[PDB]
Amino acid sequence: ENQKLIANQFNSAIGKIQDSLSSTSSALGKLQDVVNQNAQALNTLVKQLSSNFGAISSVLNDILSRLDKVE
Amino acid sequence: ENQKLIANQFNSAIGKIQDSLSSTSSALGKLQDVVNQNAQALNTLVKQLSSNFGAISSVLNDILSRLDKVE
Amino acid sequence: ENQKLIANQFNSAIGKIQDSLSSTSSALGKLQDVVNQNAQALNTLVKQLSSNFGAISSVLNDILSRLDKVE
Amino acid sequence: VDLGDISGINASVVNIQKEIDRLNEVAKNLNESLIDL
Amino acid sequence: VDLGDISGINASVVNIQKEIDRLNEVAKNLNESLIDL
Amino acid sequence: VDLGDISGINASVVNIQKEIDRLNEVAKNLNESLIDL
């Protein structure tokens, strides 16, 4: 009787720990997906910002150049 | 006697696994809070950068326009 | 015999839960490292962007100033 | 001058609140699996 | 004018797929530790 | 021209080192809960 109680409680605990492990795996997978998406987003932003400040630098250089030509 | 040993060891293990599950829940909550804050931060930065490069584009357009008026 | 079965199954389950806890600790450590690196990256980007738009504001101000001097 | 458009750059959010709630629920329910001989 | 260079700013990626796979593997293998008297 | 101020945009950091340390501590202490008949 006590053995059946120990076995039932252990099976219940193993079921609950399986649920907890599945929940932890799902949470870690979602966090991985989101962190990787934000990493790709920051990298894309950094790249396109590099390009955009490059364009701004070029146009400001042309402005300053003809500018200088003016006076 | 062996049943009491099994029961005590199982209760100790369940207590330690409860501590581990609480620690995992706290860690996942903190990671969620921080990842969401950084997501909102990147989104705010992207929005205000869009506005700021819009302003820069407008002022460079006005500069190039009057510029062109000069010569 | 049933006690030895309960003990063996419990030892196996505790070993597997130890493996799962080590995996969760490793995953949380890696996620912490990556989230902190991306936080430092976003902060560095925000700082250097502040400096860069400061420079752009200064040069556009000088342009508009001499510009105004022109006409 | 037409600067590059960055308005599409977006960062997702994570919603693992269900899983954190399940973890705390299991950490609370494991007291119903303790052995009382 | 020489604007600041930001090309070095990079964001790492995380690869915890091994650990998620191990967690699911253990959640599946724990059925081999159930007690059948 | 007054460009928008972005200096307030800040990204928090996470400090779950206590929880990772507790997880490893429990993974080490669970050897004290093994059954030795």
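Note that chain C is numbered according to Swiss-Prot, with residues 918-988 shown in order.
Positions of Cβ are set from backbone N, Cα and C atoms, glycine also.
Annotated in Swiss-Prot:
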VARIANT   C:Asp950 to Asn  In strain: Delta/B.1.617.2, Mu/B.1.621
VARIANT   C:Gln954 to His  In strain: Omicron/BA.1, Omicron/BA.2, Omicron/BA.2.12.1, Omicron/BA.2.75, Omicron/BA.4, Omicron/BA.5, Omicron/BQ.1.1, Omicron/XBB.1.5, Omicron/EG.5.1
VARIANT   C:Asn969 to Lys  In strain: Omicron/BA.1, Omicron/BA.2, Omicron/BA.2.12.1, Omicron/BA.2.75, Omicron/BA.4, Omicron/BA.5, Omicron/BQ.1.1, Omicron/XBB.1.5, Omicron/EG.5.1
VARIANT   C:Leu981 to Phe  In strain: Omicron/BA.1
VARIANT   C:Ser982 to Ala  In strain: Alpha/B.1.1.7
> When a 10 Å sphere is centred on the Cβ of C:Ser982 (variant position), how many other Cβ atoms does it contain?
Replying inline: 9
> Between the variant positions C:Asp950, C:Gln954, C:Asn969, which lies closest to C:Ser982 (variant position), Cα to Cα?
Replying inline: C:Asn969
>> At a 10 Å cut-off from the C-beta of C:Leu981 (variant position), count the other C-beta atoms across all protein chains.
In response: 15
> Hey, does DSSP put C:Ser982 (variant position) in a helix, a strand, or just coil?
Replying inline: helix
> In which DSSP state, out of helix, strand and coil, do we find C:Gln954 (variant position)?
Replying inline: helix
> In Å, rounded, how far does the Cα of C:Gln954 (variant position) sit from the Cα of C:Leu981 (variant position)?
Replying inline: 40
> What count of other C-beta atoms do you get within 10 angstroms of the C-beta of C:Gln954 (variant position), across all chains shown?
Replying inline: 17
